[PDB]
Each structure stands twice: as structure tokens, then as C-alpha cells.
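> Got a structure for you, written out below as C-alpha cells; questions coming shortly.
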Amino acid sequence: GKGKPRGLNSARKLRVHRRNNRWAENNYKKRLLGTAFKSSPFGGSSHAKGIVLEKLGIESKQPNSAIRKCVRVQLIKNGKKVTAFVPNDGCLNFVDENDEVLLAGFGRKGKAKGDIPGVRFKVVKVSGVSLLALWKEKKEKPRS
Amino acid sequence: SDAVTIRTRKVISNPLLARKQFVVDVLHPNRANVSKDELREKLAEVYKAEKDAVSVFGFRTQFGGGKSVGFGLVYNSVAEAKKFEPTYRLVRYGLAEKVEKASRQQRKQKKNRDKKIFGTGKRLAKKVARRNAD
Amino acid sequence: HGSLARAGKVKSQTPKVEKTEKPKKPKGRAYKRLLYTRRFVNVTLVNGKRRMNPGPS
Amino acid sequence: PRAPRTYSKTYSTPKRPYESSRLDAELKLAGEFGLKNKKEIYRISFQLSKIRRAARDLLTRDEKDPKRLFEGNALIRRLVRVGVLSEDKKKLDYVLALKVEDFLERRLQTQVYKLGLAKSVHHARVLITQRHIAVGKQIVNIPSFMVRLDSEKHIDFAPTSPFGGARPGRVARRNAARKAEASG
RNA sequence: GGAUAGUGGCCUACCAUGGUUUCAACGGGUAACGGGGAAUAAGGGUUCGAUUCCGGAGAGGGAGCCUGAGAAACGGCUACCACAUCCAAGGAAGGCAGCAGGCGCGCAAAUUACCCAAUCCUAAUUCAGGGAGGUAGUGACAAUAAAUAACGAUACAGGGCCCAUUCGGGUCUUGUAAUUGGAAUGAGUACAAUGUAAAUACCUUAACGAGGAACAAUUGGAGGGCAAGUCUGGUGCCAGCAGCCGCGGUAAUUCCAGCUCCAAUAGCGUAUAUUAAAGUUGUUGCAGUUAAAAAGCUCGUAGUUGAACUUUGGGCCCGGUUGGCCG
């Protein structure tokens, strides 16, 4: 009998069973409860500007050993505080104290990339200027 | 233009505007283009009308040069042409003069300024002058 | 082990050799033609299998 | 506001982007047909896919169905008119048999090369884009211009081009002036 | 019975005690205007639709109402609320979610430009008005086509092969080049003409406009997925890279660079959302002994489902279809 109702007038039972079982699906439940809107630091936005509160060194997870360079940053639009990796060599020097930075995700949706523990966001633009532009010297940080 | 041999197609006559209208094309090999005057004079002589009586417009030069197509409109009289053509096309043809209406923003400003005044305002001008003197 | 300063160590320590001037490579269809001769008619790249960037052995 | 101006894409990038077999095969087509990008290959393959999809629909349709006859006749007619198909292979299944090289062969590049006006396909493309070729009697400088099965009789040098009997170009004219000045 | 333009608990008066609900009433949330539709799919489907069309609703909130045929009208009035403007301090005057434009907000979105020439609209009306609308500007949101170079001779070095007077020049080489030549052109200027309401562009075309240092194509990548480096220098679990596995602890094919190569190419990457992949939502089409999952067991209402049986077969024609008998 395969456990599910087969009868021709049983569409209601199948529909509510499907509804009751849809909730065990990870992304669907998040979409309906609006957790991305409600709880996620960006409120569903792909990017968000914030002020760097402080610089941070975060030791990498095993088997790797290094100190990834991050920043504790308070978002403009929520006030929520987020750690953000500064994704290139020596770019932690470009990020000073109290700059306005742009933050983007790490690609691993709402998760942590690789060996960096708990850092779910990365800085993209520093004081309105691009990190890789600064890192390849195609632009100069205004320093103001 | 060298070997214009201007051709005219779909030459339907409209007594409503009292004219003959056709799709005109001009072949101008080895020459860039042909102008309004040179088109109108040739069309005028072939249709037995004055240079002004015939109107042509909408000339798009087809790729590679060689020929263009426009729209031709030969009227039954100069008076018919004067009544029926738009003023922009008449001044385009040089027969008429550009109307001297002011810009839209200045024109609209005039409307809204005079909207604030009820009637002639001659009495108001006298009263404002008396108070300003006072 | 351990550093919050000295960020940018190898990036600043690398001895920068500038790019060598060279004839500009063709663009577009010219470049595709260049690839075609490089990888089909100049069969001189096979060592047994058609390598594309062999090392200077 | 205005009614919307419709538009659509003409190509479909492949799934599994890095099959070495497909990359090598498509570069062979690009090299032998003088294409500029893989976009041309994608466009022709998208076009062939569309025609093959329509032909497959109509071929599994029942015989002498009015829809099959009308649609199939139209499909084969434009195919043979563009010349990609051939009149000996008039039946509908031959459309399924078609390959991207067939459309490429009927492109304006290769027809100019096959008519002998060009030194090669790349020389052909330069000649087309520089407004030196002409179909019917009109300059055409789209290399992808499909030639109907009747316009091969009209493809030759443009009357406006120096190779069509026109004014002796620009650099030759400049060099002629320099020669006259140096001899002056 | 009032009221309505008009039906009606729309309202009033008397009366009866009814109406909806586990076939999900009522209540809450909606990061919800509805639809035609959009994206993506073998089939089923999943997600999106503020937004060019249709239909609703609003002019900051809320109400009230004049004129008119049509208004709860707000580019109309009244009051209150909240804002906010000028006063000579008594008064007065406003609603951009119209067009531009400014601030704020944010990741996130343009000119305080020209015009009624179209398409239409309105008026007493062929003539006027129309930030409706069109034109231009901004504009890498998207889609279309498509430049960034072609050709010859020698030098360079072999393969078909005239003869193999080899395999020589190499006849046709095909490629390699700091070899050299002429030839073509557009991008951009530009007389002009068309184009336009007037223009700007497009389309056309005099004059000018390629030889590299030029008129220079980038964006990502080279360990596997996923084709492209066992090449060189630097760092030495540091810096860093890496979607995942992983690389790096003085011989790094993975970091920083050079060279070389690869992919897509006026495009390429990145973040988020979403779809196919996903038979990981399973109606088609999942799984439940051990991987997560059979309630401790039974009763039972709603629900779903539920044994067989009732006119059959046979004769009589007609007329349509595939046709083939028959050319």
C-alpha cells in the first residue's frame, strides 16, 4: 500500500501531508519563516555597510595553522556586530580603525568558509574603494 | 546627382487633400546624397507643378550609399500646399517663417503669472503704484 | 607562529620583477587563428600525448 | 507607457563547460571557419537545436496531419532556400541529420572563400567587414549574413570598393600623392 | 417603513433564535494588490509577478461635503491629528506615491534639458493646451550584430611529390621569425546632404584618419571536480590560498611574483535570492529491522477506501474510412 493514501478523493490528505513534511526541508523553512529577513545580520540583503570596530586575528581551524585577519564591524542598517575576513594578503593594513566597509557573504550561504571559524562575511569595499583595487594599486585609499 | 532617374511608386491620388502622393526613391551612385531642393525641382518638372507645389520628406539613405527612399507629396496648387502642409515643413521648404513663440518654460511661467491676476489688472497697477509711493 | 602585525609579509618581501616587454598578442579571431595553428597544425607539442604547456625539460 | 519591445537570446552556453572533447571540436570549427568567439558556435548550435527540436516534434506527429504537413513544409522550405539542406535530401529526417558545420558552411565568410574572392577565411572576414563584398548589388558587412540558395550568383566585390572598380582606396591614394610629391 | 438612483439588516421598529465550523469556521503572520504573465524543467512540477496591459485602492493618517452626469476628488474645499512655510507677531498659506530635482534611507536606481512633429486626449474647438506622450542627456539592467588586422617575397625548418639528377630550389610546402613591402579599412574627427518640431545620433560621403612604443582586451584560472606548469625566484603551517577535498613547517605543479599556458571574451568574476540537477518533497516518484524514521497496545468519530450480481449474445440492412481486388 506504500503508506500514502492512493484514493481518488484523497487529494486533501496528500496536500496537508505534503505541507506537514515540507517543513523538514532546510531552505524552504527558512524562506517561509523569514529567518533571512528576521534573524540574518543582513536581513536578506546581499551586502551591507558597517563601521569597523576593531581588528582581529583569528587562528585557523585544523589541520591548518595561521591567523586569518578579520574585523569586528557594526552594520549601519541593523547595529548588529559581525566578524569579517579581509580577503587578501596585507589588506588588513588597508582597513584602518573606524572605516566604513562593505561586507559580502562568503559564498557558503550563511556558513563559514574553509578554516576560518565563525566568520561568515568578507569585506569588499573599504571607505568606498575596492579592496582588490587597493591591493593591486589600481586605486588609492582616500585616507580621510 | 549623377543618374538620379528618380522613380515614384504607389502614386495614389487623394482629392481629399487634392494631391498625388507616392513613395519616392532616388539613385545617386558616386554621389553622397541629394537634397530637398534638388529633389523638389525634379519632381516639380516631372509632375507639371511649381517647385513649391510638390513636397518630399522621410528620406533614408540605404546602406552602402547608392540610393535612398523618401515620401513625395505633390499638391494641386500652391494655395493647397500652403493650407495643407505643417508650418515646420513650410519653413523647412523656406516658404514660411519660424513662429516666434517663446520657450515652453517661459511660456508656462507667463500662464501661471497671469493666472494670479483677475481681470485686466489696470486698476491693480494704479493701486500698487499709489501704495508703493505711499 | 602567531602574528597580528606583519600582515603582508611575503607580499611586501617579494622581489618585484617587472613584466617583460613583448609583442602584443592578436585579439579576437586573430587570436583564435593563432590557437588553431598552435594546437592542431603545429603538432610538434606531442610527447606521446598532446600537451598544451609542457615544462622546459 | 509604450508597449514593450520584445527581445531574446540567440545562444545557449553548454552544461559541463569543460569537456576537453567538446572544447577541441569547437576550436577545430572555429579555426576552419574563421570564427571570432565560441559565441558563434553556440549560436549556430542553439539554432540547430531549435530546428532539430521542431523537426523532432513534427516527425513524431502523425502522418499527413494538417499541422505536420504545414509546419514541416515551411521548415524544409526555408532550410533548402537558405541552402543548408539539399534538394536531394528533401525529407524531414535529414534535418535531424544536419550538423553545425552545415550552417557554418553557408555563412558569408565561407561562401566568399569558396567563391574564390578570398585568400582564406580570415582574409574573407576582413574583406567582408571592410565593406568590400556585396550581395545582390548591395554592400553587406555582416560576416554571419546567411546567403540564400540563389544569391551565390550575386556575391562579388562591391561597386563602392577599390576591388569593385571604384576610387583607388585611401592608403594607395596617399602613397600615390607621396610618390608624385617626391617626384615633384 | 425610512434610505438609496436601485436590490439588501443598508438603517429603523416588532418578532423568531438562528448563521459558520475538523470538507479548518474564527483568530494570527504575510518580508501579500489580483490576473494576463516571467524563470526553469523529459513528463509531473518549483519559484517569481512592486513594474509598460486589464481590474482594484491611495494622494501624510482619518473623516465630512460642496458642484456636477460622474468625486468621499485631495495638482477641490472643512475639521482634527502629524509635519512644515512667511509674518511688520495681529494673520495667512500647503500637501510630488505627476515631471524634473533635493535631503533622508539604504547594497540598490538618471537631466531642476527640448517639443506638440507624431499616438492620442480635452475645450466653445482644424488654429489653443497637454512634464499624457515623444526627443535628447544620464545609462555595461538586460538583449542584437560585431573592430582590435589581412596579403605577398626572401630568411627559417620539414611533408605530400613533378623527377626521387638524393631529401635539391624544395616544385604546392605548411608552419617558424627583429625580414621587408605595398594594399584595405574602420574607431575618431568633418565640408556637405538627409535625419529632426529644431537639433544630437543613425544611414551616405568630399578632406583627414594604422605598423606597433602603436589605434596596445580584459576578467578569472593552471592539484582533483575542471583543460590549462613537476618551469624559475621569494616565503617557510608565517604570509597567505582554498566554494569542497586540501596547499604552506627552507626542494610549494595550490601562497607572493616572473615567464608560459588555459577558459569566456567587450566581456569576466564576486555576494544573495531562485530553478534544473533533487527520485534531498517523491501524485507520476522517496524512506522507516540495523543508516533519521512503525506511536507501547487496543477501541473509535471525522477522513480515505470498501465483495459479486441487474442487456448478454445472435441474426437483417444501410451508409462513411484504410485501402487493396481492377492500373
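Chain A uses Swiss-Prot numbers throughout; the residues present, in order, are 2-145.
So this one's electron microscopy, 3.2 Å, going by the header.
Every residue gets a Cβ built from N, Cα and C, even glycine.
According to Swiss-Prot, the experimentally introduced change A:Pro64 to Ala is described as follows: Lethal mutation. A:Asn65 to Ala appears in Swiss-Prot as a mutagenesis experiment; the accompanying note says: Lethal mutation.
Can you walk me through where each of these features ends up in the structure?
Under the three-state DSSP scheme, A:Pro64 (mutagenesis position) falls in the coil class.
Around the Cβ of A:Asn65 (mutagenesis position), 11 further Cβ atoms fall within 10 Å across all displayed protein chains.
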> Restricting to the same chain and to sequence separations of six or more, state which residues have a Cβ under 8 Å from that of A:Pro64 (mutagenesis position).
none
